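Asker: Have a look at this one before I ask anything.
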Amino acid sequence: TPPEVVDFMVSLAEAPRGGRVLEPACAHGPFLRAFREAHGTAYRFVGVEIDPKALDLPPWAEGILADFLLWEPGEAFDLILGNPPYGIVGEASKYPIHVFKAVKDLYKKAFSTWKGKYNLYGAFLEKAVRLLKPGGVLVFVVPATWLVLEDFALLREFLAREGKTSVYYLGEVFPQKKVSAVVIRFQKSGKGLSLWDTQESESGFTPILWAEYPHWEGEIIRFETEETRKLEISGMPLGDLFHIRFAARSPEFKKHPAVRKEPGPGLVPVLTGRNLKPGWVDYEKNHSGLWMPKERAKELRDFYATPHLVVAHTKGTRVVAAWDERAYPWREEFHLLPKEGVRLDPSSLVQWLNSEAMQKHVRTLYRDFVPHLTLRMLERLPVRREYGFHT
DNA sequence: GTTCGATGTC
DNA sequence: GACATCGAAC
Ligand SMILES: [K+]
């Protein structure tokens, strides 16, 4: 972990004299060292590490060789700090964390917050909270993705009901790692959420209070402003105007008997996010390596037969939209079908969605937490009567 | 059915 | 920086 990030986290940390201080996934124990330097020696220092090659603590700390996620210590902790591992547990061809099926089963048994594919860092957070004494403190640096994503809804709700939470946005602070990070300071007492921005100087990071949600129950966390609130009440949410569906996935296309790996007569490309631009679709260029008869597309998704609005999923945090006039097969993106009794003006709605006001709105709210516009961000986009109207 | 990325690759 | 994963996962 970069030293300025450690120093900032250590500035947020507290323990009583003689308190038990833990660094999970400790390796050589950079957090233990920095905490001792800053606060003195009258604490019980413990580090937990799975790799024998990595555990290298000073003799004033106790080292334990264990999978932190399945470790059952005798006593609870006053302070838990550090940098959990980040990564989805799954097959090596697609995912970075590789464990026996039987171990993954033990994680799922252990963690009430485990949802969908989940992530080591979520499980590390839940484990840490469970190991805290009442009034205990944890301070972790983790990806920002938990503030917004469905996979982390149980985690947000768990935190909300277990104690009080402060979130400090750092962004892309790991050199040569593609992750936007936050610090979480959790205390196992009280309630509420405090959101903080930071400014980095030579001197280190400085927290700036952004907003407080004293009655937080685990809702998505956003950077809201007076302007984002004004826009949101200006119109109907997009999700009330449209059914929002996703493209059929690559394997469905690949095994479909009408799909081909080479162009040919009557054959059309299966479109991806690279075919979608602000306000238009490139129908000619193939980016998927897949081709099919256009008329057979409805066999994968019924809505492929009907011209409709498409919104991008993987262009970062922004709103890129086009009207698919032709009704082609897509491998990617959101597909929005108007609900019963909805009147639309496709041309002007697309213009509004691609507008600078809209790009600013989403960048404000969701910064760079994830490299997507997700469904939960998309369903909340405001649409005023000129563009779309539910009668 | 659709979700997610210590992203993957240019 | 540009420009987006794409298929295991549930
Ligand atoms: K790691």
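Just so it is clear, chain A uses Swiss-Prot numbers, and the residues here are 23-413, in order.
Keep in mind that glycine also has a Cβ here, set from the backbone N, Cα and C atoms.
Pulled the feature table from Swiss-Prot, pasting it below:
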BINDING   A:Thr23, A:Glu45, A:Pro46, A:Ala47, A:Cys48, A:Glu71, A:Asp89, A:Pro107  S-adenosyl-L-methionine binding site
MUTAGEN   A:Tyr108 to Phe or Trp  Essentially wild-type activity
MUTAGEN   A:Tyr108 to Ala or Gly  Drastically reduces enzymatic activity; KM for both DNA and s-adenosylmethionine is not significantly changed
MUTAGEN   A:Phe196 to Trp  Essentially wild-type activity
MUTAGEN   A:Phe196 to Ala  Drastically reduces enzymatic activity; KM for both DNA and s-adenosylmethionine is not significantly changed
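Walk me through where these features lie, including what they touch and how far apart they are.
Answerer: Applying an 8 A CB threshold to same-chain residues 6+ apart, the list for A:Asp89 (S-adenosyl-L-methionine binding site) reads A:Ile72, A:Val125.
In the three-state DSSP reading, A:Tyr108 (mutagenesis position) counts as coil. Counting every protein chain shown, 20 other Cβ atoms lie within 10 Å of the Cβ of A:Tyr108 (mutagenesis position).
In the three-state DSSP assignment, the secondary structure recorded for A:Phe196 (mutagenesis position) is coil.
Sequence-distant contacts (6 or more apart, same chain, Cβ under 8 Å) of A:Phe196 (mutagenesis position) comprise A:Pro24, A:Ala203.
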Asker: Which residues in the same chain, at least 6 apart in sequence, have a Cβ under 8 Å from the Cβ of A:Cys48 (S-adenosyl-L-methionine binding site)?
Answerer: A:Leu54, A:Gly69, A:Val70, A:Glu71, A:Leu77, A:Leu79, A:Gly85, A:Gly104
Asker: Anything from the recorded positions A:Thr23, A:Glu45, A:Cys48, A:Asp89, A:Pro107, A:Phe196 with its Cβ under 6 A from ligand 1? List those in sequence order.
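Answerer: What lies within reach of ligand 1, judged by Cβ under 6 Å, is A:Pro107.
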Asker: Pick the one among the binding-site residues A:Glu45, A:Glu71 whose Cβ has the fewest other Cβ atoms within 10 Å in this structure.
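Answerer: Among the binding-site residues A:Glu45, A:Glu71, the lowest count of other Cβ atoms within 10 Å belongs to A:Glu71.
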Asker: Under 8 Å Cβ-Cβ from A:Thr23 (S-adenosyl-L-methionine binding site), six or more apart in the same chain: what's there?
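Answerer: In sequence order, the residues whose Cβ lies under 8 Å from that of A:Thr23 (S-adenosyl-L-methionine binding site) (at least 6 apart) are A:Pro52, A:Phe53, A:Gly104, A:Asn105, A:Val163.
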